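Novice: Sharing a structure, written as C-alpha cells. Questions coming.
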Amino acid sequence: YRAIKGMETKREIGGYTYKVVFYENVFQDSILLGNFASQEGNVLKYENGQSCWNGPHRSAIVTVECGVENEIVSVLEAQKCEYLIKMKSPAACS
C-alpha cells in the first residue's frame, strides 16, 4: 500500500478543484486544506491548513485505496474543518 509521492492529483468536486500533492499539501481551489502531518500505509492525515472557525485550521484524511489511477473519489465533511476524502491509486492496491 503506497501512494505516488511528488505527484499532483487534482479533481473537480462540487465546482472546486481538489488538489493533493503527495507528502506536501492539499488545496481546495486556492484554499489550503492541509499539510501532510503523518501517514500510515495508504491513509494520509493532513492538517494545519488554512484557518477556519471551530477548528484551528483545515484538515483532511485521505484514504487512498486500490484503484487504476490516482484520482480523488469523494470529499465528505467530517466535522467542518476536517474532511474525509477517498482516493484511489494502483499503488494503494496490495
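Using Swiss-Prot numbers, chain A covers 380-473, in order.
This entry, so its header tells us, was determined using solution NMR.
Backbone N, Cα and C define each Cβ position, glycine as well.
For reference, Swiss-Prot lists these features for the protein:
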- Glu456 to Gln: Impairs N-glycan recognition; when associated with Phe-462 (MUTAGEN)
- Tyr462 to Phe: Impairs N-glycan recognition; when associated with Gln-456 (MUTAGEN)
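Have a look at these and tell me how they're positioned relative to everything else.
Specialist: When other Cβ atoms within 10 Å of the Cβ of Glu456 (mutagenesis position) are tallied across all protein chains shown, the result is 10.
Long-range neighbours of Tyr462 (mutagenesis position) (same chain, six or more residues apart, CB within less than 8 Å of its CB): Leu412, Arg437, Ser438, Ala439, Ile440, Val454, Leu455, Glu456.
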Novice: Check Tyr462 (mutagenesis position) against DSSP and tell me helix, strand or coil, would you?
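Specialist: Reduced to three states, the DSSP call for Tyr462 (mutagenesis position) is strand.
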